[PDB]
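Visitor: Before I ask anything, let me first share the structure, which is written out below as structure tokens.
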Protein chains: 2
Amino acid sequence: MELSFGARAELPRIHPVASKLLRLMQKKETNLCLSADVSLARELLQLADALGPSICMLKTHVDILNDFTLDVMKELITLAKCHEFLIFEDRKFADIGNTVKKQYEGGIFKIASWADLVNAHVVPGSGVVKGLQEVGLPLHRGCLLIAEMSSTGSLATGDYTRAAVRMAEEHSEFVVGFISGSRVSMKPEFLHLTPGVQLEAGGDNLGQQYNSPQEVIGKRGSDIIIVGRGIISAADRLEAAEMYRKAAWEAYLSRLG
Amino acid sequence: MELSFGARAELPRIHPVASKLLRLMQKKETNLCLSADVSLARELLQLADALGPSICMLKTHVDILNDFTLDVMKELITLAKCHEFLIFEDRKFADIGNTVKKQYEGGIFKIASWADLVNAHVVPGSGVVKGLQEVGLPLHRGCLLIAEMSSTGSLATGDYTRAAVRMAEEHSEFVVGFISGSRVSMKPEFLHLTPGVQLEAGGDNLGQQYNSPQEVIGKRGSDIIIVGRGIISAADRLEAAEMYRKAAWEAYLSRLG
Ligand SMILES: [Cl-]
Ligand SMILES: [Cl-]
């Protein structure tokens, strides 16, 4: 029934970006995405270099980097190619189609020039995807749709979640999967990435809620954990990354059987 | 029953940013917000100067400015003070609370340092507002919650819209109103701003849909029209702004009676 990441990488309808990711996940035995939530370029790059071997993906918020330049992103790409991980800018595009296309391609950040993956909220309707696609398809990029959120009071539930899945299916040339708390699509060509992950129970004072890698990957059927403060706030970020990698990978193997 | 903008500016529970806006709307006879959707700082500033007298608000997308610097925003503030309009950065914050606080205060844009108003999607739950508030309250700023969207397939309907209104009511120290297509709150302390506005019928090929100032202000009961391409794509942007101002203002006067 369920296929390994390496087999999913070969599915007929797989997106090339999804395929590249799934192959390196299998090769490196990692389904960990590092949420590199730091404000200094030097710390971003030092984390990317040290943790590169342990991660399938590095997730950025370029708009919180105090010293962003496109040269910083050049250096990140060098590390991404060296250590084999994708770069995912967690921009949560959420505007009308005509606007998101400019926000994706242009401005100071030129996100589409360096991000393998971006994400989008589905609240504006499918125009958000159509606008992003106009830039992302020519640049051979992929997009994730936010089907569920981890935070307290999330409205991404029920019919909203169903609408995100439909939108993804209907735009499979560009949409490669979901941000979600659990498996939301039965189609194995789609990736599921889940934030709100720590080994210990808890949350923060601004609505974040945590579940463990075993819960998220093993029981809820997601593919990749996105981990921020669980790693970033630790003294030894490399050991912490390895702990989360081993947790997520074994949860995956066990559910594969 | 219905109060003028100048009377609403004095309501007991009015937010100071709302009050300042409502007063200048009354003084200048304008309920037009210019969507300054351009990619060049010089064009932004030239539009702000020429159209300043006709508008209550100038709405930016700082992340599409190819030559953004904080000095550009300094010059915009000078024009805002000279001509009396507020600056609204249409950032559509839509992340967990802990992240939006950094995106609002920090990075290259330092949005909170120059934007009187920002907006937020309600999909993450009320943590999105709580996180923004932590930065915006000390800086005496206001926020608008996106209760409805103009675009085709919008999921901001029904219970989602009701949740946005509740969130606004429960955070009135920071939330000053809504982005919406119509009046969604019966409380006069809240502003309603409506995008998707042109004099002529139509839309674009990426899901934008248009309604007229008379429809939006007169029939649907909103306060302020947000107008982008209807002005920006016109040859004479000053005449176009004046046409939209007069349309929105008379629609308001008529519904006031
Ligand atoms: Cl998230
Ligand atoms: Cl909008």
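All positions are counted from 1 along the displayed chain.
Header lists the method as X-ray crystallography, 1.4 Å.
From the backbone N, Cα and C atoms, a Cβ is placed for every residue, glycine too.
Per Swiss-Prot, the feature active site, for OMPdecase activity maps to B:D90, B:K92 (among others); the stated evidence is experimental evidence. Swiss-Prot lists B:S35, B:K59, B:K92, B:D95, B:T99, B:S150, B:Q208, B:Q209, B:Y210, B:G228, B:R229 with the feature orotidine 5'-phosphate binding site. Per Swiss-Prot, UMP binding site is recorded for B:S35, B:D37, B:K59, B:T60, B:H61, B:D95, B:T99, B:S150, B:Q208, B:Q209, B:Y210, B:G228, B:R229, and the stated evidence type is experimental evidence. What Swiss-Prot notes for the published mutagenesis of B:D90 to N (Swiss-Prot position 312) is this: Loss of OMPdecase activity.
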Visitor: Return the binding-site residues from the list B:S35, B:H61, B:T99, B:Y210 for which some CB of chain A is under 8 Å from the residue's own CB; sequence order; 'none' if the set is empty.
Guide: B:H61, B:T99
Visitor: Using the alpha carbons only, what distance in Å do you get between B:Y210 (orotidine 5'-phosphate binding site) and B:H61 (UMP binding site) once rounded?
Guide: 20
Visitor: If one measures from the C-alpha of B:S35 (orotidine 5'-phosphate binding site) to the C-alpha of B:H61 (UMP binding site), what distance in angstrom results, rounded to a whole number?
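Guide: That separation, Cα to Cα, works out to 8 Å.
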Visitor: Among B:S35, B:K59, B:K92, B:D95, B:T99, B:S150, B:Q208, B:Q209, B:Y210, B:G228, B:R229, which the record lists as binding orotidine 5'-phosphate, how far apart in Å are the two most distant Cα atoms?
Guide: 33
Visitor: Compile a sequence-ordered list of residues in the same chain as B:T99 (orotidine 5'-phosphate binding site), six or more apart from it, whose Cβ lies below 8 A from its Cβ; state 'none' when nothing qualifies.
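Guide: The answer is B:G131.
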Visitor: If you draw a 10 Å sphere around the Cβ of B:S35 (orotidine 5'-phosphate binding site), how many other Cβ atoms fall inside it, taking every protein chain shown into account?
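Guide: I count 23 other Cβ atoms within 10 Å of it.
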Visitor: In the structure shown, which of the recorded positions B:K59, B:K92, B:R229 has the fewest Cβ neighbours within 10 Å?
Guide: B:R229
